[PDB]
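Presented below is the structure to which this report refers.
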Amino acid sequence: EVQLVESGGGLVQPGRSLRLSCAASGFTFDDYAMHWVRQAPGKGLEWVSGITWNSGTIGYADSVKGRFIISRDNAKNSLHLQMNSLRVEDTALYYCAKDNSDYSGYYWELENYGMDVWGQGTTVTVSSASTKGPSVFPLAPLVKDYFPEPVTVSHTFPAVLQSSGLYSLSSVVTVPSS
Amino acid sequence: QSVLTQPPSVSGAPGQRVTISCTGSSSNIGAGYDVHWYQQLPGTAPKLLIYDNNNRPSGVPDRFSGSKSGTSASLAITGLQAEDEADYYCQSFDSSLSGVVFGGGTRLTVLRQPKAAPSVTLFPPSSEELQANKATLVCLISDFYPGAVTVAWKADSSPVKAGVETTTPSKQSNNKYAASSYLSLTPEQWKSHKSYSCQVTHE
Amino acid sequence: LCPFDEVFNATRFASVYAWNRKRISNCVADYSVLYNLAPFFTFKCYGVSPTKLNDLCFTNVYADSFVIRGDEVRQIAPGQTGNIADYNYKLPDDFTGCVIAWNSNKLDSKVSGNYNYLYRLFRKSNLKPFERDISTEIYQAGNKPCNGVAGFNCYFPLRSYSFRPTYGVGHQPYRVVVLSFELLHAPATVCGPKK
Ligand SMILES: *[C@@H]1O[C@H](CO)[C@@H](O)[C@H](O)[C@H]1NC(C)=O
């Protein structure tokens, strides 16, 4: 059974670096292209990079070009992603993913990449934020700029992660107006 | 923005046929690259659903189908079942960028009930927050269904995109949806312009 | 029938620092297919005659593929010095085998692929023969620890070729395949058609 186990994630501050890794199990690693795909919370899948069976880099998402570096190790059945100069918007869950096809591919052919097996994602968070208390304001009929989550209120909405990397949410009571 | 374009939301009732469109460019789909489709649940890793434009992975029922023509591809679901409620992503290759390219994703809701409507409540900046550095307008959105909602602010009938942050649709303890939008301002901005509006668009 | 076609005609090629190795075994090798129509085709052998390959038999054969500058195709040979020989890909002074290379400007010089081909520029020691260093750790050039970030006297070790078609041939990308013919006191698994 194919198994892909990401690792190397964690919390990191802007500008720092991080190396993700993916241990590949249950198939002939070096017959397949390998891919990194990331997903910011509540957003869509974004291909980061990918590398052919013969360790040929396919490309990079234009948002990470120059800052990320893909590499594979066919003796240890391993996939890697060096992430340099991390930015806040690099915060996402990063998937390892095996390509569907074992076809070698040739230069006069159109490449065909699709991922039939996915790992679960190693979470990567890029944040400047230390623990900060909230400053609250008129609320029911605002708890703002705190970190980390959660916060208690005694309908309370989920929070926004703002530009500051700090959270903010609001609770609301609907009551008789007398 | 993704290079492949996908409707944010589609919805139908059980038993109906729904389709999802995926349009590309001269660079990727019109260049002849195959198109693949993926299916994901909230909190779940994606799953390959269609490969090489019309092939179903083993265990994907025959009521899913795919097609590709010119600059576009399409996923078709014919016997819609409550199980089919998920996010779907098309995918291809773009030779201009030399990279794999994903579509923006499509929220497919299998309608259980008629559409619900959003209750929107706007709040001005607090008095003791204008006594402090800032000013923030809050627009909270509850009880809507399906869970697709776009928030737009307007300052004196003019567009605003400088300082806003919107949340993703969350389930309640109800099976209805909620969302928050926060617009940050200075106390100057709040009286510089005159009247601020929160505009909510739902199915 | 050995899979040289897949190796020589791959769509992408590896960067020199992360050069690829493909074991060739249990196969019949038609070495007469080792050719292409790329402009500056080279085929250089050391301690072995390429006109005998298809009457020869080996335990295994390895194909090492990667891309470098035209300037540097000369560093892929026994007893060479320079950035590539020292820090990226090293053949032993005793090397027996063939180095096949050709100009790949028509494929590897597109802007979209500007970061696809890298090389290591700083390293503590020189690589021993057939070593591969794919590490991406900051290089401490001097006295002060680097604490994981690049800065004064602390360099990210990998640099990019950033190939462009308008560059001179000596700066254009070349694809290289290095063939090592392993010969053990064991049964042969890779023979030419005639043997
Ligand atoms: C690379 O493909 C071409 C087909 O045009 C062929 O003539 C050549 O011999 C192939 N290479 C090998 C080593 O088989």
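Note that chain C carries Swiss-Prot numbering, so the residues on display, from first to last, are 335-529.
Technique stated in the header: X-ray crystallography, 2.6 Å.
Placed from the backbone N, Cα and C atoms, the Cβ positions cover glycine too.
According to DSSP, C:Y453 (mutagenesis position) is assigned to a strand segment. Within 10 Å of the C-beta atom of C:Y453 (mutagenesis position) sit 23 other C-beta atoms, taking all shown protein chains into account. According to Swiss-Prot, the experimentally introduced change C:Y453 to F is described as follows: Decreased HLA binding to NF9 epitope. Increased binding affinity to human ACE2.
Annotation of the natural variant C:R346 to K in Swiss-Prot: In strain: Mu/B.1.621. Under the three-state DSSP scheme, C:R346 (variant position) falls in the coil class. Long-range Cβ proximity for C:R346 (variant position), meaning a same-chain Cβ under 8 A and a gap of 6 or more residues, is found for C:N450.
The note that Swiss-Prot attaches to the natural variant C:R346 to T is: In strain: Omicron/BQ.1.1, Omicron/XBB.1.5, Omicron/EG.5.1.
Reduced to three states, the DSSP call for C:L368 (variant position) is coil. Long-range Cβ neighbours of C:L368 (variant position) (same chain, at least 6 residues apart, Cβ-Cβ under 8 Å): C:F338, C:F342, C:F377, C:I434. C:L368 to I appears in Swiss-Prot as a natural variant; the accompanying note says: In strain: Omicron/XBB.1.5, Omicron/EG.5.1.
Same-chain residues at least 6 positions away in sequence with a Cβ under 8 Å from that of C:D405 (variant position) are, in sequence order, C:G504, C:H505. Under the three-state DSSP scheme, C:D405 (variant position) falls in the helix class. The natural variant C:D405 to N is recorded by Swiss-Prot, whose note states: In strain: Omicron/BA.2, Omicron/BA.2.12.1, Omicron/BA.2.75, Omicron/BA.4, Omicron/BA.5, Omicron/BQ.1.1, Omicron/XBB.1.5, Omicron/EG.5.1; complete loss of interaction with host integrins.
Natural sequence variation is annotated in Swiss-Prot for C:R408 to S, with the remark: In strain: Omicron/BA.2, Omicron/BA.2.12.1, Omicron/BA.2.75, Omicron/BA.4, Omicron/BA.5, Omicron/BQ.1.1, Omicron/XBB.1.5, Omicron/EG.5.1.
In Swiss-Prot, the entry for natural variant C:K444 to T states: In strain: Omicron/BQ.1.1. The structure shown retains the original residue. C:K444 (variant position) is surrounded by 16 other CB atoms, counting those within 10 A of its CB over all protein chains shown. The DSSP secondary structure for C:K444 (variant position) is coil.
Cβ contacts within 10 Å of C:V445 (variant position), excluding its own Cβ and spanning all protein chains shown: 12. While the structure shown retains the original residue, Swiss-Prot records the natural variant C:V445 to P with this note: In strain: Omicron/XBB.1.5, Omicron/EG.5.1.
Listed in Swiss-Prot is the natural variant C:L452 to Q, annotated as follows: In strain: Omicron/BA.2.12.1. Every protein chain considered, the tally of other Cβ atoms within 10 Å of the Cβ of C:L452 (variant position) stands at 23.
Here the residue is the original one, but Swiss-Prot notes a natural variant at this spot, C:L452 to R: In strain: Delta/B.1.617.2, Epsilon/B.1.427/B.1.429, Kappa/B.1.617.1, Lambda/C.37, 19B/501Y, Omicron/BA.4, Omicron/BA.5, Omicron/BQ.1.1; Contributes to cellular immunity evasion and increases infectivity.
Per Swiss-Prot, natural variant C:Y453 to F is noted as: In strain: B.1.1.298.
Quoted from Swiss-Prot, the note on natural variant C:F456 to L is: In strain: Omicron/EG.5.1.
Per Swiss-Prot, natural variant C:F486 to V is noted as: In strain: Omicron/BA.4, Omicron/BA.5, Omicron/BQ.1.1. In the three-state DSSP classification, C:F486 (variant position) falls within coil.
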Of C:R346, C:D405, C:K444, C:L452, C:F486, listed here as variant positions, which sit with their C-beta under 8 angstroms from a C-beta of chain A?
C:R346, C:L452
Cα of C:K444 (variant position) to Cα of C:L452 (variant position), in Å and rounded, measures 14
Which of C:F456, C:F486, all variant positions, has a Cβ with the fewest other Cβ atoms inside 10 Å
C:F486
Do me a favour and check the Cα-Cα span between C:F486 (variant position) and C:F456 (variant position); whole Å is fine.
14
Do any residues at least six apart in sequence from C:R408 (variant position), in the same chain, have a Cβ closer than 8 Å to its Cβ, and if so which, in order?
C:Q414
Between C:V445 (variant position) and C:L452 (variant position), find the distance joining the two CA atoms and give it rounded to the nearest Å.
14
